[PDB]
Amino acid sequence: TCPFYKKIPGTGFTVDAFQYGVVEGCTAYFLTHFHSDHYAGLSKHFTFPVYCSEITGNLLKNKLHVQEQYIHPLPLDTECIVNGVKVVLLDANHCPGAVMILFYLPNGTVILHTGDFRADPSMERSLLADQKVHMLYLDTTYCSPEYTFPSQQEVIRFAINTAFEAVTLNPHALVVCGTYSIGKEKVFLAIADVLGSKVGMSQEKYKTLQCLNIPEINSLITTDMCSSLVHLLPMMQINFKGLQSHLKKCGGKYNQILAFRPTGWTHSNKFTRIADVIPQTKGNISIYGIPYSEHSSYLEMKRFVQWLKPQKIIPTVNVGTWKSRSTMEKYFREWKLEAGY
Ligand code: NI
């Protein structure tokens, strides 16, 4: 049974609610982004209208085989009427194709559902600027002040400089980057660009990337592993055993691996600056954990909400424990008292 925080009151709509069977009263199912926790339940047999971004709709059709007649893609930043209700999709600054959804209820209530997002000051000059929001359904993944991490730009600077130094010292080193979902593509694309290489990967991952509308992508990626000095592997293979095994397969072309694991936050963020990050090393293999986040830091989240001044907040993440829920509610009240809304 569908939980309350996936329902939009006053509508026939649900958000990210595909694992509950047929939802009573639901006339349109929205999907914010193509991550498995959110699409869980969709397949080629789904027969209700799905509303999403163009990029999400490419992935639904090609990766999950959802039939075309049930996929309803909407442009961003454009007022659309769905089953008699005005909606807008906004870029979420998450993974490719990820959206926030603004709903203009028939009774005058306005609701913003963030999906998963990385709040940014640029959102303060979207179509959000123009009107009041009564209810915010908020991605609270990192809703506690211990959650700090650098900008995506600083993390990419570190990765580029690290890779370029290593391969210039040793032209026989291979770079490997871990992946398990869409998102974080800048990591491997920026490293391949500095090295003058295409990124090599499996057929299944190439197929996923070809759905994402990235400009000039055919210039940047390939399935011919032999031609590439940046390879993508499943995240689970990014360990000393899995990398050793991969290096065997490269036919003596390489004698060193430098590997990257983009994570979210890890506790080593509470002590170590990005500039100071060091790898784990065993012989001719080194692995860097880099804190590349596609969710809001605590401070980014707080700035967004204090700017928006919603009347009520409904968290969508960390909702299963009383301790988490009480922590989040305490920070929402601090923010409201400090800003005066
Ligand atoms: Ni996500």
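Numbering of chain A is taken from Swiss-Prot, so the residues present carry the numbers 700-1040, in order.
Method of determination (from the header): X-ray crystallography, 1.5 Å.
Placed from the backbone N, Cα and C atoms, the Cβ positions cover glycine too.
Under mutagenesis, Swiss-Prot gives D838 to N with this note: Impaired nuclear focus formation, reduced interaction with PIAS and increased sensitivity to cisplatin. Secondary structure at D838 (mutagenesis position), as computed by DSSP, is coil.
For the mutagenesis result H994 to A, the note given in Swiss-Prot is Impaired nuclear focus formation, reduced interaction with PIAS and increased sensitivity to cisplatin. In the three-state DSSP classification, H994 (mutagenesis position) falls within coil. Around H994 (mutagenesis position), the C-beta neighbours below 8 angstroms that are at least 6 residues distant in the chain are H793, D815, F816, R817, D838, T840, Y841, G963.
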Cβ neighbours of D838 (mutagenesis position) where a neighbour is any other Cβ within 10 Å: 24
